[PDB]
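Colleague: Dropping the structure in here first, questions after.
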Amino acid sequence: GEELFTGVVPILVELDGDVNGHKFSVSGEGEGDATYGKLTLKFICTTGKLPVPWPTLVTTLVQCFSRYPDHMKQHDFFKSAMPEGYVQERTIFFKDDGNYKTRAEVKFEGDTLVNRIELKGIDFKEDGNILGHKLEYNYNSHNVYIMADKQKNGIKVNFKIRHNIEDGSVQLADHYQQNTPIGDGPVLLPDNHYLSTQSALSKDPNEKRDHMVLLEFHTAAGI
Ligand SMILES: [Mg+2]
């Protein structure tokens, strides 16, 4: 699977969402260079205005582009499942507010890495930080904790995202994640480790549609 990632790979992302009954779609395009753990993508809301803040969708919108150091490469589940791919499922609990449930299939279509997602959000507060659009347009750096889930030939992942609030406070988003292979071939089941992440959000000055431009780095560590 790793041999598929030694150069620059085109990426496509397609999401359909429903948050408290607000339906929307997002399309993204860009490229990944796993040698450097690097992603660059632009996302557009194709149905109009996004009903939630862009930062809340970053984690949902391709961990196969992480840089695994050579001494840890036997622990890279994500690339080992390729090209047939993996199912990535999450529950994201926004503290004092609602939750997202997501199901994604990540796989190659030809030479392009595709991430196709369905997202469902329930129990959000109309005047909370999500539906109230009180989150700053920025993004923090995190540690993503990974363990083997041998009963499903996959992995279990957990981490805390910190979203800055416009009043100086922080909105926590606790992430619970599971990944299972789509194919029935062998995968790399890892020892406990983590991914170190950093991300920068920006806007395309000429773009009038609701959108997000993102630069992200993901690097494995801990063994
Ligand atoms: Mg071991």
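Quick note: numbers on chain A are straight from Swiss-Prot, i.e. 4-64, 68-229, in order.
Determined via X-ray crystallography, 1.2 Å.
Using the three backbone atoms N, Cα and C, a Cβ is placed for every residue, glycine included.
According to Swiss-Prot:
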MUTAGEN   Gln69 to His  In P4; leads to no detectable fluorescence. In mut2.2; shifts fluorescence lifetime from 3.03 to 1.94 ns; when associated with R-30 and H-145. In mut3.3; shifts fluorescence lifetime from 3.03 to 1.88 ns; when associated with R-30; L-46 and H-145
MUTAGEN   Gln80 to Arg  In Azurite; shifts the excitation and emission spectra to shorter wavelengths and increases quantum yields compared to BFP; when associated with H-66; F-145; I-150 and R-224
MUTAGEN   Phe99 to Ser  In alphaGFP/cycle 3 GFP; improves folding at 37 degrees Celsius, reduces aggregation at high concentrations, and increases the diffusibility of the protein inside cells; when associated with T-153 and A-163
MUTAGEN   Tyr145 to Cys  In mut1.9; shifts fluorescence lifetime from 3.03 to 2.74 ns
MUTAGEN   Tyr145 to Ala  In Cerulean; leads to improved quantum yield, a higher extinction coefficient and is 2.5-fold brighter than ECFP; when associated with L-64; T-65; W-66; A-72; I-146; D-148; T-153 and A-163
MUTAGEN   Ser147 to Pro  Increases fluorescence at warmer temperatures such as 37 degrees Celsius
MUTAGEN   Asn149 to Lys  Increases fluorescence at warmer temperatures such as 37 degrees Celsius. In Esmerald; leads to brighter fluorescence; when associated with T-65; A-72; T-153 and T-167. In VisGreen; leads to brighter fluorescence; when associated with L-64; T-65; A-72 and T-167
MUTAGEN   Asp155 to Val  In EBFP2.0; shifts the excitation and emission spectra to shorter wavelengths and increases quantum yields compared to BFP; when associated with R-30; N-39; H-66; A-72; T-105; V-128; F-145; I-150; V-171; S-198; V-206 and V-224
MUTAGEN   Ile167 to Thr  In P11; increases fluorescence at 475 nm excitation and at warmer temperatures such as 37 degrees Celsius. In Esmerald; leads to brighter fluorescence; when associated with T-65; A-72; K-149 and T-153. In VisGreen; leads to brighter fluorescence; when associated with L-64; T-65; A-72 and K-149
MUTAGEN   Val176 to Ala  In mut2.1; shifts fluorescence lifetime from 3.03 to 2.50 ns; when associated with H-145 and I-198
MUTAGEN   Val193 to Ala  In mut1.5; shifts fluorescence lifetime from 3.03 to 2.72 ns; when associated with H-145
MUTAGEN   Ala206 to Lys  Abolishes the tendency to dimerize and leads to monomeric fluorescent proteins
Colleague: Compare the Cα of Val176 (mutagenesis position) against each of the mutagenesis positions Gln69, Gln80, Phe99, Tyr145 and report the nearest.
Modeller: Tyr145
Colleague: Can you name the mutagenesis positions among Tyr145, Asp155, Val193 whose CA is within 10 A of the CA of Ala206 (mutagenesis position)?
Modeller: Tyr145
Colleague: Cα-Cα, whole number of Å: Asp155 (mutagenesis position) versus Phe99 (mutagenesis position)?
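Modeller: That separation, Cα to Cα, works out to 21 Å.
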Colleague: C-alpha of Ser147 (mutagenesis position) to C-alpha of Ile167 (mutagenesis position): distance in Å?
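Modeller: Per the Cα atoms, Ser147 (mutagenesis position) and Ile167 (mutagenesis position) stand 8 Å apart.
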Colleague: To the nearest whole angstrom, what is the C-alpha distance linking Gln69 (mutagenesis position) and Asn149 (mutagenesis position)?
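Modeller: Rounded to a whole number, the Cα-Cα distance is 13 Å.
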Colleague: Going by a 10 angstroms cut-off between Cβ atoms, which of the mutagenesis positions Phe99, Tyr145 has the sparsest surroundings?
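Modeller: Relative to the other mutagenesis positions in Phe99, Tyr145, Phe99 has the fewest Cβ atoms within 10 Å.
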Colleague: Looking only at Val176, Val193, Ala206, which of these mutagenesis positions has the biggest number of Cβ atoms within 10 Å around its Cβ?
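Modeller: Compared across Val176, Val193, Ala206, the most Cβ atoms within 10 Å surround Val193.
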Colleague: Look up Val193 (mutagenesis position) in the DSSP assignment and reduce it to helix, strand or coil.
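Modeller: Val193 (mutagenesis position) sits in coil per DSSP, no helix or strand.
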Colleague: Mutagenesis positions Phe99, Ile167, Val193: which have a Cα within 10 Å of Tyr145 (mutagenesis position)?
Modeller: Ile167
